[PDB]
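K.L.:
This is the structure, below, for whatever I ask next.
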Amino acid sequence: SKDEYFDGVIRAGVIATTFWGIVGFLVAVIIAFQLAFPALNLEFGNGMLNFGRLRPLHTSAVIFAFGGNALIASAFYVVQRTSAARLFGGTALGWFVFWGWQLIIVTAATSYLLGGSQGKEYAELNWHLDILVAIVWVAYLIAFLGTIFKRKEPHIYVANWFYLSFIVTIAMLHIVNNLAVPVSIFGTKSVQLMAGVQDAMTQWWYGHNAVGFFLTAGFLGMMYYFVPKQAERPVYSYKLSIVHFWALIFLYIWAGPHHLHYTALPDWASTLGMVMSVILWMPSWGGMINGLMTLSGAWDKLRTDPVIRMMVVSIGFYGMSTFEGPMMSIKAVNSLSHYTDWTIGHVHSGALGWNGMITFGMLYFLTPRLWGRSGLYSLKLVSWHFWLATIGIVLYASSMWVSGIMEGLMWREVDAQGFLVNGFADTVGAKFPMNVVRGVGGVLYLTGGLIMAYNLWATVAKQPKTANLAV
Amino acid sequence: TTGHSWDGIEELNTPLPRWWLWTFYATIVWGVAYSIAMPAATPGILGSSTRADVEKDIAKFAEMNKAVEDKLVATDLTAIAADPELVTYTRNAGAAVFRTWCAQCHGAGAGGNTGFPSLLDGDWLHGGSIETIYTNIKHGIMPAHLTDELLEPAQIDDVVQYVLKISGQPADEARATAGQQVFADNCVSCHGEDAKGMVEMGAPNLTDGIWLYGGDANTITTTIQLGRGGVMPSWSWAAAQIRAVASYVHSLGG
Amino acid sequence: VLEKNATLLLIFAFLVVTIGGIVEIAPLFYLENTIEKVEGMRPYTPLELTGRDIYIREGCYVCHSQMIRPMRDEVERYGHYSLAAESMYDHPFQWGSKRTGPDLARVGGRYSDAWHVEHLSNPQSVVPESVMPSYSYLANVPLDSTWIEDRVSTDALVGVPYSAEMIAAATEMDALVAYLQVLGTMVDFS
Ligand code: HEC
Ligand code: HEC
Ligand code: HEC
Ligand code: HEC
Ligand code: HEC
Ligand SMILES: [Cu+2]
């Protein structure tokens, strides 16, 4: 039997997705405030709040915990339905992935503030945690790929192409970037296998591809399932799906050196990164086109359905960032952009605008269904959430652009006499209003997250036994 | 539309958008062009281009502003402070250079703080002359009496009180007699008697007015106990600029 | 097609995804420029190595870059543009990604130890406008150096030239200052 879809894990992951979203974004707001007012840092005593330590916590919680859980819930729901079979690992393998993932985030929460970090971005957790994550991910791929193997229909939905790719590539990236000799039990009590330029390359190959697969590909899978899930029928382009998918999947791995522009990294590598990052523009947009064009005719729905609003706007930000990224990947542009708040602007445009928004919409869609509910408790709240999230994202982006341009310019600016026009401190001071506005925008987005939490909770209350009949 | 449905979802067989195609192809073409043009070429750079552009940037900058610096170098530091052409451009830019390099220790104002000298004022530890200031800048930059058996716990207190009297007048009679005696013995050698101080040593004058230095009895006790040990890092490696800066610092007082 | 075939799709994906990594990462292992240390350079001294770990633990990297780009203005501000050879020993590499604070690569003497202590103790005190967090605990905690030998041994395994003699021979604030003082020094003296 077991004809019914295993909703179990998806339910757990969805709720946790909301929870981690709140935790991660709140850390985001707090650290932002710390940039605005350093007092928020403990003056005497490292303690609980210190920016250097908290920052990676924000990073990991937001990406792996929030984004990660979103990916788990979405992939488990989506693959099951798209292929029409009950999850291959079942409660056992899949639930293991749930608890295991939960353990991973919990360990991050304890470990990071404690000070144990490799110092490698998006890599920060210590080796023991790395082994745990590798194990959980291995289990996750078996469940997912197994689900595909067990499918009913002969064809495999493109959404699964993206999810599947994301799964495999992240595993490879994680293993490779994490090679390190353990000196001690924890924290970064390991030293990376590589050093210098090589370490930088491995790091950014890993680092970009992280957003590339974890944040883009996997999420593209989400978009592929959820955007078309609507009352309106067909409008899409399958051939684009094919071109866009392969081209993206191939091209994206080359993008690593754009991080490294005008650094110690050899010129040839930097160039390869730039060129491929520019080629990357097309496939990435292919995703957005495929998503948006699908809406055509359907647009009237946008006023009606806020979940749709979220998905659509999500693609808008996605395209924007996928455009801005290639531009910043040009050496001349990077010359200005690098080390400035602009990089952050770019990150949150994609993070809040693309990743968060699509996952949000995804959840609003799925959680009622998984919960054995016709719909969310209040649509109005989804709308309010939509607005809060949108203004917050835009405010964040605007502030960062102003700050970033100001910083790059101020840093580079030379006088008539040839001397440096501004002290670094002057640039720092210039940045303050930007820091505050950013703090506010992020705060608003966070509030939207709270509204989501309230709404979801209300809906969650309704029924025990929410097997949703056959499905 | 295509024949197979994936739970609700069906997909149209549609063509790639022409513009999308064009942009994709264009990017590819640009990439090939870039690679041929970059490392694998472009004209303008002999050999092969690289980060080598750095040399060009510096070189053109040098051509453009070499004259200003070169003119200044011939001139003496004192002259480079006076003259608003070099001399004034030396204060604003020297002042420009000052903010970037010096401000973090000596204050944006150049007024200084505890542990760092006030460059604006009249008082100079190493000497106010142009040569001295220049030397301070170019080549960069107090004995622990607590230990020297004789000084001890009490001797230090006494010397501190006495120095505060040289600087002004507090009231502690034991802390004065003893201190006078000790100062004449030891301190006076570097700080002189009546604390004129010796510029050669960088020993500051004890007969000073209220400055940023820890005038308090306790602070004086600590410096006497443990001694000083302050550094002015050399700008000869890091820094022409040193010269303009000397001209600026000199201009600062007057 | 290959739409239908799970194994084929998986294999092609793994293959497609691999090319960039093989093309970019692998050749670097081989290239000498990125491998060769500056001639003068030696590995971090045990105090400096410990301090570097502290710099890592604290999260200094999150605000401070250690990579000078080859532009005139940054050369002017920071010093000589960073060279691959400088980072040869760095497991893991410290190059920044963000400059909330200024670039640290070449503070090969720029400030006194005393300044560093005061500043780390309270950045606002020395630099009123600073965003930097206060790190007074550094003064509070002492180093046991139990682990230092293990750390150097591991680094040697990784290729760092520590002598047996170096291992045998080997406050947190002291270590951090020691680390900061070495940065970028290797190039200038050599
Ligand atoms: C922190 C590391 C400093 C740097 C950066 C700069 N200065 Fe400095 N300077 C510093 C100290 C602690 C002292 C006092 C040293 C002592 O005798 O205890 C000084 C001294 C000077 C002087 C001499 C002043 C005098 O009384 O003769 C000069 C002229 C001076 N400093 C200039 C100067 C310039 C131009 C700088 C930027 C290039 C600069 N200093 C940086 C501490 C520090
Ligand atoms: C020989 C060298 C001496 C000796 C024998 C004494 N002093 Fe000190 N002193 C000396 C120098 C070069 C400096 C400057 C230190 C620095 O700038 O880092 C000082 C400084 C002081 C100060 C501090 C002045 C200030 O607050 O800025 C004091 C209070 C002082 N010296 C006192 C002092 C006393 C009481 C001595 C006899 C016990 C004494 N000095 C001896 C150089 C030298
Ligand atoms: C984020 C906020 C940080 C944190 C995590 C660190 N620093 Fe910094 N730092 C920051 C700013 C905005 C500034 C400029 C204002 C100031 O000088 O206080 C700095 C400065 C430094 C400097 C001086 C650099 C220079 O002027 O050449 C150093 C040496 C420095 N910071 C060191 C340092 C260390 C060791 C850190 C981890 C404990 C650290 N910083 C963290 C902002 C931030
Ligand atoms: C991926 C999802 C994601 C979400 C959602 C997110 N962030 Fe971040 N955040 C990141 C990443 C990635 C970085 C690291 C950027 C870098 O290393 O350049 C970061 C870094 C930051 C920083 C450090 C900035 C700096 O200059 O060092 C702040 C502040 C911040 N985020 C605030 C926020 C706020 C406020 C929110 C409010 C919702 C938020 N974040 C939500 C991903 C996210
Ligand atoms: C989350 C959504 C997201 C999307 C979508 C995205 N990136 Fe980014 N981008 C990031 C993050 C996170 C960083 C910061 C990495 C770091 O910490 O240095 C970044 C930084 C960058 C930088 C600046 C690196 C530096 O330090 O100067 C470039 C260039 C870049 N990305 C290119 C791209 C390209 C090319 C694409 C797609 C074609 C893209 N981005 C899409 C998240 C994203
Ligand atoms: Cu990237």
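We number chain B the same way Swiss-Prot does; the residues here are 13-52, 60-160, 174-271, 281-295, in that order.
Technique stated in the header: electron microscopy, 6.1 Å.
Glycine too: its Cβ is placed from the backbone N, Cα and C atoms.
As a natural variant entry, B:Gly66 to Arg appears in Swiss-Prot alongside the note: In strain: MT1131. What Swiss-Prot notes for the natural variant B:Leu96 to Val is this: In strain: MT1131. Under the heading heme c 1 binding site, Swiss-Prot lists B:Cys121, B:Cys124, B:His125, B:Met264. Marked as heme c 2 binding site by Swiss-Prot on the basis of similarity to another entry: B:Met174, B:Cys219, B:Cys222, B:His223. Under natural variants, Swiss-Prot gives B:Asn250 to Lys with this note: In strain: MT1131.
What does the local environment look like for each feature on the list?
P.N.:
Listed in sequence order, the same-chain residues six or more apart from B:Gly66 (variant position) with CB atoms under 8 A from its CB number zero; the list is none.
The 10 Å shell around the Cβ of B:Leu96 (variant position) contains 25 further Cβ atoms across the protein chains shown.
DSSP gives B:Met264 (heme c 1 binding site) a coil state; it is part of no helix or strand.
Classification of B:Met174 (heme c 2 binding site) by DSSP places it in coil, neither helical nor stranded.
Long-range Cβ neighbours of B:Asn250 (variant position) (same chain, at least 6 residues apart, Cβ-Cβ under 8 Å): none.
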K.L.:
What is the biggest Cα to Cα gap, in Å, among B:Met174, B:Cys219, B:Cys222, B:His223, the residues listed as binding heme c 2?
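P.N.:
Value for the max Cα separation, rounded to a whole number: 10 Å.
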K.L.:
What subset of the binding-site residues B:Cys121, B:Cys124, B:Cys219, B:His223 has a Cβ positioned less than 8 Å from a Cβ of chain C?
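P.N.:
From B:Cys121, B:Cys124, B:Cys219, B:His223, the ones near chain C are B:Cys124.
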K.L.:
Compute the mean position of the Cβ atoms of B:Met174, B:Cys219, B:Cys222, B:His223, which form the recorded heme c 2 site, and then list in sequence order the other residues of that chain whose Cβ is within 8 Å of it.
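P.N.:
Checked against the 8 Å cutoff, the neighbours are B:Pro175, B:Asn218, B:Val220, B:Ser221, B:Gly229, B:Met233, B:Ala235, B:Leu238.
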K.L.:
What whole-number distance in angstrom separates the two most remote CA atoms of the heme c 1-binding residues B:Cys121, B:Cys124, B:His125, B:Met264?
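P.N.:
Roughly 10 Å, rounded to the nearest whole number.
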K.L.:
List, in sequence order, the same-chain residues at least six positions removed whose CB sits under 8 Å from that of B:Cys219 (heme c 2 binding site)?
P.N.:
B:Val191, B:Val195, B:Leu238
K.L.:
Using B:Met264 (heme c 1 binding site) as the reference point, find which of the recorded positions B:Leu96, B:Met174, B:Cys222, B:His223 has the shortest Cα-to-Cα distance to it.
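P.N.:
Nearest by Cα distance to B:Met264 (heme c 1 binding site): B:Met174.
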K.L.:
Would you mind checking how many other C-beta atoms are within 10 angstroms of the C-beta on B:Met174 (heme c 2 binding site)?
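P.N.:
Cβ-Cβ neighbours of B:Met174 (heme c 2 binding site) within 10 Å number 17.
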K.L.:
Between B:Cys222 (heme c 2 binding site) and B:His125 (heme c 1 binding site), how far is it from one CA atom to the other, in Å?
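P.N.:
Rounded to the nearest whole number, the Cα-Cα distance is 25 Å.
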K.L.:
How many other Cβ atoms sit within 10 Å of the Cβ of B:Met264 (heme c 1 binding site)?
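P.N.:
Around the Cβ of B:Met264 (heme c 1 binding site), 19 other Cβ atoms lie within 10 Å.
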K.L.:
Can you tell me how far the Cα of B:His125 (heme c 1 binding site) sits from the Cα of B:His223 (heme c 2 binding site), in Å?
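P.N.:
With distance taken Cα to Cα, B:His223 (heme c 2 binding site) is 23 Å from B:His125 (heme c 1 binding site).
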